[PDB]
Amino acid sequence: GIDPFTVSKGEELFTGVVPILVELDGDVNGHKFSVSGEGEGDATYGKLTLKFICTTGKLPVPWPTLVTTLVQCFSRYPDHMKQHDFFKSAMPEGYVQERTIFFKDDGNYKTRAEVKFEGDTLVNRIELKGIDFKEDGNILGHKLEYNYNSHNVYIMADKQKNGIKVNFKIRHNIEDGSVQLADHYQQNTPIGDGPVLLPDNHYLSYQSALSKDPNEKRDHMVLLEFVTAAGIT
Ligand SMILES: [Br-]
Ligand SMILES: [Br-]
Ligand SMILES: [Br-]
Ligand SMILES: [Br-]
């Protein structure tokens, strides 16, 4: 645990608007890149507003393939489900979020992130490793639409890791009208040793919109996103 006093513990840190910083270093089939993002989250409304920039030049993969990787503590948990909010309960010390993302008939991403507070800022620091991609596939060939769909993200307790398991399927729209499936396997573990809320089975409901900043000439993505916990009552 932490200094008891630490003015705000877990949920108390998210009652207002919180600045967010995201830092990602990636390597996909040897194409190395980095991304930074900045914005804010308002968990009362499940609301995220973020702008991401590829800091190394051109992004070697489509932006939509990075949305899931690039802060589930900003989810709106209904009052009646407050006891199932693992993500906020881990704060401020935070949690490790690990994924494997299988792109159907193509490669996989494996990601490891630490999500925690650094002062007033909620920070998501990620490493991403992609292998087994087709150089002419939908990912390295940049054949995905710059858009995003709504999804449910399914959560269960992992009592052995004092954490959670998460799984879900993302369907990316291909430029020919077809669909590129990306199956997500996820686990989160607290960084601290204190108690955390281990949830009953439930899900998060996501809506996401991607756009561009008309005055931004670097390779970038503007993201608006709303996230709401559901599935209990
Ligand atoms: Br793109
Ligand atoms: Br999120
Ligand atoms: Br969109
Ligand atoms: Br469920």
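Heads up, residue numbers simply count up from 1 along the chain you see.
Quick reminder: no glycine exception, Cβ is built from N, Cα and C everywhere.
If you take the C-beta of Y148 (mutagenesis position) and look for same-chain residues 6 or more apart in sequence within under 8 angstroms, you find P64, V67, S208, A209, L210. The secondary structure of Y148 (mutagenesis position), as reduced to three states from DSSP, is coil rather than helix or strand. Annotation of the published mutagenesis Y148 to C (Swiss-Prot position 145) in Swiss-Prot: In mut1.9; shifts fluorescence lifetime from 3.03 to 2.74 ns; the original residue is retained in the structure shown.
The Cβ of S150 (mutagenesis position) lies under 8 Å from the Cβ of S205, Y206, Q207, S208, each on the same chain and at least six residues away in sequence. One entry in Swiss-Prot concerns the mutagenesis experiment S150 to P (Swiss-Prot position 147). Its note says: Increases fluorescence at warmer temperatures such as 37 degrees Celsius.
Under DSSP, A209 (mutagenesis position) is assigned to a strand (E or B) in the three-state scheme. For the published mutagenesis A209 to K (Swiss-Prot position 206), Swiss-Prot gives the following note: Abolishes the tendency to dimerize and leads to monomeric fluorescent proteins.
There are 20 other CB atoms within 10 A of the CB of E225 (mutagenesis position), with all protein chains counted. While the structure shown retains the original residue, Swiss-Prot records the mutagenesis experiment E225 to G (Swiss-Prot position 222) with this note: Suppresses the 399 nm excitation peak, leaving only the longer wavelength peak at 475 nm.
In this structure, none of the mutagenesis positions from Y148, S150, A209, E225 has a C-beta falling under 6 Å of any atom of ligand 1. Mapped onto three states, the DSSP output places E225 (mutagenesis position) in strand. Listed mutagenesis positions: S150, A209, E225. Those with a CB atom under 6 Å from ligand 3: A209.
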